[PDB]
2 protein chains.
Amino acid sequence: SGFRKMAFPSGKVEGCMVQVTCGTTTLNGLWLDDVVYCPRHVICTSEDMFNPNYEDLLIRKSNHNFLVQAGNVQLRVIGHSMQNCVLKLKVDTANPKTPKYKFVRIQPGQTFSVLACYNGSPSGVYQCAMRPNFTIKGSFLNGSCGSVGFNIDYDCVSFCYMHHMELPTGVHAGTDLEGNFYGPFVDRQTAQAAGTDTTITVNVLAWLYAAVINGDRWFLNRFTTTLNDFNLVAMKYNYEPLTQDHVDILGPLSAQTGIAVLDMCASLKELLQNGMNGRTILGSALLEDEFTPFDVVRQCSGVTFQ
Amino acid sequence: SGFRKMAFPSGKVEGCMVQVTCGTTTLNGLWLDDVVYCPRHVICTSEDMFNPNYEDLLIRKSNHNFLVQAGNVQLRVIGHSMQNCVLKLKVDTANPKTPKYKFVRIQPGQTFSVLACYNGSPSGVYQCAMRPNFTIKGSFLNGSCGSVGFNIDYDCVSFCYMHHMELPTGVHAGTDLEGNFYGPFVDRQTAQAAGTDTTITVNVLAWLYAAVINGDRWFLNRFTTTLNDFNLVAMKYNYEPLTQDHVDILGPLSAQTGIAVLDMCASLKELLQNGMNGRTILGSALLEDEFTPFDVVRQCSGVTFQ
């Protein structure tokens, strides 16, 4: 029993974290097969980040300038290239610690594990979610660029996030591992407004679904409410609307609790309209939108990777 | 920046995660050098768990009765022994994935990362704290005994936990790696009492300092309160008492922020008497006792002026 925000075992990823130093900048790279992925902004120093023409900045550049190193061993680039907002560079030797892996871009509301790294060495691991305004709530300090976001299925490690920078509203933005930013964001350092954020409803539903799994009944209430009055009180309290698709993703948990996915919405309305009235669901008076239903099953079943 | 319950990279431990099977029972072992550590009650059937004589059960069991496997390849047990409530298995070959490590006992209110395991295969990583009543609130289903607790300091993984059981209120109890349970518990199906639990004061005090690092002071207050009448309203709100030593380890967070531990103490007492009035400190309407001041420094860099 018990329920905790849970990260995947970082082990398959740690082996790919390397330090890249190009000029005055140092950040982290992803050493997969025989190529290192890292944020496009390694070629530019911290002073000229206002508006660099990155395409022009690379035209003069050559392989030899880049010092990519694994722990202590140094590596040389036999080919450099820029795809979107990464700088994928082919190195002399492959990484034999490369796991089975996939590149994926995830849609707002999913969750993943982050492996924070500073100067090529992982420092920490935690669990976040792509916010509906295309941000994340991370812990990233200086020298943390290129720290990755990932999921695991069996042997396979699908990477889904690579860190680029911090917004003036405290949050972070980056790209997918194809180098394409998440959200109305860009790398060039500018005032980008962290859009307004809505609560991910289906993920709050799932966390209530961990709750009755864990043996919490406080919020339970019998009377039910229409599908669309949910969408109605959803927009009222800045909650993302439910679709039938979510009702189907909740299907797997539906039978296991024995509650219809609709009835819990009504108990949710009780939480949202009446407030928590000073009590706790799964050790939180906060409604939690940072858990997807795959997240809840992985913890109540206890699936594994190896 | 930002603040997250963050675990250490579990990679160094995963290489030691191994499966142990005795009879009909399977749980996890800690494969360090050429010995596997695991909870002693794997020699036990569900029948003898009510009252076991472990010495007798272990003589009856032999080298060949123990099956330790790498999720894949089998390993050979050429020696078994019992240290308190663990079970050292001298295995034929050493583990070339052995980290630098320490066997360590931690004090209540300290924190560590747990790597949950099932059939020798990891499932997840998260952050905990040994509670003052000597429990932890984990995520543990069946087949998770022998999941270890660890920290990482530079290279070495100071080990501090091997999980044994679940208490009737949902929480968990286990041992150190010398085999000694934290708390008045032992491995025997009995009426085992989960003691009453108090909140870790020093961690909340520290956790307020992550909040002023965020630079939001809504909780900061003009009102001051004395040091020792606090220890009194502490027992009133079931908090373990603050000590001066606690304040000296907390001092480093004080000096870099410039807040005296006393006024943060006063803001806390005022905070608990009237409540937060529906506002949130670091995205939580619940106070956090699971962050050490070392945790707060490990996550906030800070600097100190003199």
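Numbers in chain B track Swiss-Prot; the residues on display, in order, are 3264-3569.
Yeah, the Cβs are placed from backbone N, Cα and C, and that goes for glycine too.
Annotation source Swiss-Prot lists active site, for 3CL-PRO activity at B:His3304. In this structure, B:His3304 (active site, for 3CL-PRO activity) is part of a helix by DSSP. Non-local neighbourhood of B:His3304 (active site, for 3CL-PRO activity): B:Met3312, B:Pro3315, B:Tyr3317, B:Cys3408, B:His3427, B:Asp3450, each in the same chain, at least six residues away, with C-beta under 8 Å from its C-beta.
Over all protein chains present, the Cβ of B:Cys3408 (active site, nucleophile) has 24 other Cβ atoms lying within 10 Å. In three-state terms derived from DSSP, B:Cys3408 (active site, nucleophile) belongs to neither a helical nor a strand segment and is classed as coil. Among the features that Swiss-Prot reports, active site, nucleophile is placed at B:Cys3408, with the record citing experimental evidence.
Non-local contacts of B:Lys3353 (variant position) by the CB criterion (under 8 A, 6+ apart in sequence, same chain) comprise B:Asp3297, B:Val3298, B:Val3340, B:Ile3341, B:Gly3342, B:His3343, B:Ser3344. According to Swiss-Prot, the natural variant B:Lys3353 to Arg carries the annotation: In strain: Beta/B.1.351.
The Cβ of B:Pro3395 (variant position) has 19 neighbouring Cβ atoms from other residues within 10 Å, across all protein chains displayed. In Swiss-Prot, a natural variant is listed as B:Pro3395 to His, annotated with the note In strain: Omicron/BA.1, Omicron/BA.2, Omicron/BA.2.12.1, Omicron/BA.2.75, Omicron/BA.4, Omicron/BA.5, Omicron/BQ.1.1, Omicron/XBB.1.5, Omicron/EG.5.1.
In Swiss-Prot, a natural variant is listed as B:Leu3468 to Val, annotated with the note In strain: Zeta/P.2. Counting Cβ atoms from all protein chains shown, B:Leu3468 (variant position) has 23 others lying within 10 Å of its own Cβ. B:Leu3468 (variant position) falls within a helical segment according to DSSP.
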B:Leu3468 (variant position) versus B:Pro3395 (variant position) - Cα distance in angstrom: 16
